[PDB]
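Only one structure is covered here, and it is reproduced in the block below.
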Amino acid sequence: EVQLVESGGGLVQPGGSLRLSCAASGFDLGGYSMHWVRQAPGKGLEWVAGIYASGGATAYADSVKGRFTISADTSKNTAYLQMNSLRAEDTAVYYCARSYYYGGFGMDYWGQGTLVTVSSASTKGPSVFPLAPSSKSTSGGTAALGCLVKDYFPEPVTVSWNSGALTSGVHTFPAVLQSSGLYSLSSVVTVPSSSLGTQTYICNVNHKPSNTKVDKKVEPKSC
Amino acid sequence: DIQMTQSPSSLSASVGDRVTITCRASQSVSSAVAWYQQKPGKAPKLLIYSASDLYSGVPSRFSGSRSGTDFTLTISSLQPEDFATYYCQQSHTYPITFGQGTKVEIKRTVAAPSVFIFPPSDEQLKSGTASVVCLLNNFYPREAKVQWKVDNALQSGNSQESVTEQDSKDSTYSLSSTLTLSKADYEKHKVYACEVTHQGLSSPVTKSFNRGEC
Amino acid sequence: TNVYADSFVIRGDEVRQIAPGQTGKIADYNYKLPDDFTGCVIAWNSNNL
């Protein structure tokens, strides 16, 4: 068994910095290059940098050149990434990975990734707006109530209904970033339509990083 | 700066079926291409290195070959755990460049969404803005879009869309499209409509409202 | 006329490449036998050595 354990993620203001670490266990660093890979939310992987543990030499991606610096320590058996002058453009999950020699070999084993976020709005709690059900005939006789969870930062926000009691028929979207620099997501509950006036339908949006939540009751509108 | 072109953008194949994905480097990268699988909430895992060498811990189902300059990843027989977006990277020289990712879908029976529309309400309009919301629920396949109309004309440049994750059993998903208008723009038009279209819909679903209605 | 005993140490999944008419990392860049090859290939796990 080989392990790569990431740490050091968090929230950074534009122009700030963050030092990330990745510990190795079950293997040495020497003879291998340690690499960092960036994954912006909603995107694929981007190379950041690599260091040959038995070299001390490094190489960097153009996308992070100058701004990011890497190193490795074979006594501690750990890899590091120093990210300076961070921008909103740098929001991503930061992964550590290993490969043999300086190059020509793919990254075999990866750590799990630590999220680092940057925005013009350092933080905001969510607010929630309703979505009315259709009052017209529908296929299957079903209908749904919903809401929009708006203007919060950072992501994740977990959404469930009726204080976690209603998971059945629950459909939520991942958040996307708005022009406000803040995130928003939609959600609904689909049930036989007569249930929309019987069951409780409260959007419960949970955001642990700011110790907050919004409990929003959604009910049919007359229309 | 060698880029990775991939095709198809997505592939539909059922469990037990064969999947092929092609990665095309813009320049010579020798045989240093590597393939990855990633699950939501998890690290990427190496499947194949040095073009055709199987990585430890990876099932034999993942194999591949080169012909001329074209390299293909093959899943000999799909299992429920082999549905992921697969990525290529080139390790030959630096910088390492990654491709966009090819999504493999379960090829479930294709069908239309349950569609709902919510016209901007009087309460929502208190913000000084208007937002028209149209939702397509529990449908399949992954490819869908909404064409918006105003006064029966096509709209463009004033809409946004978001898409959710696929269901753990049926791989269905929902799509949500919106229009953004200032209250002042909302006031300039009378009829709004959501035209739903995708592979499983034989007749596009049109939902509509008059300004001020619900 | 002659017999040649060629030898090397490989991975288990690579024993399948030591044959004429083959492709793969060894078959293409490390060791080949001709399509009209006359000979026998013997291989044995040496993990304890």
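Quick note: numbers on chain C are straight from Swiss-Prot, i.e. 393-441, in order.
The deposited model was determined using electron microscopy, 5.0 Å.
In case you wondered, yes, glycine gets a Cβ from its N, Cα and C as well.
Quick look at what Swiss-Prot lists:
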- C:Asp405 to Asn: In strain: Omicron/BA.2, Omicron/BA.2.12.1, Omicron/BA.2.75, Omicron/BA.4, Omicron/BA.5, Omicron/BQ.1.1, Omicron/XBB.1.5, Omicron/EG.5.1; complete loss of interaction with host integrins (VARIANT)
- C:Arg408 to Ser: In strain: Omicron/BA.2, Omicron/BA.2.12.1, Omicron/BA.2.75, Omicron/BA.4, Omicron/BA.5, Omicron/BQ.1.1, Omicron/XBB.1.5, Omicron/EG.5.1 (VARIANT)
- C:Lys417 to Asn: In strain: Beta/B.1.351, Omicron/BA.1, Omicron/BA.2, Omicron/BA.2.12.1, Omicron/BA.2.75, Omicron/BA.4, Omicron/BA.5, Omicron/BQ.1.1, Omicron/XBB.1.5, Omicron/EG.5.1; May enhance affinity to human ACE2 receptor (VARIANT)
- C:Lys417 to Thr: In strain: Gamma/P.1 (VARIANT)
- C:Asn440 to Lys: In strain: Omicron/BA.1, Omicron/BA.2, Omicron/BA.2.12.1, Omicron/BA.2.75, Omicron/BA.4, Omicron/BA.5, Omicron/BQ.1.1, Omicron/XBB.1.5, Omicron/EG.5.1 (VARIANT)
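Feature map: Swiss-Prot annotations on the structure.
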residue	record	DSSP (3 states)
C:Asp405	variant position	helix
C:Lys417	variant position	helix
C:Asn440	variant position	coil
Distance, C:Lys417 (variant position) to C:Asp405 (variant position) (CA atoms, angstrom): 11
Site of maximum Cβ density within 10 Å, from variant positions C:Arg408, C:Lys417: C:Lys417
Which of C:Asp405, C:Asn440, the listed variant positions, has fewest other Cβ atoms within 10 Å: C:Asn440
Proximal to chain B - variant positions among C:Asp405, C:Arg408, C:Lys417, C:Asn440, CB under 8 Å: C:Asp405, C:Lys417
Distance from C:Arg408 (variant position) back to C:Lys417 (variant position), taken between C-alpha atoms, in Å: 11
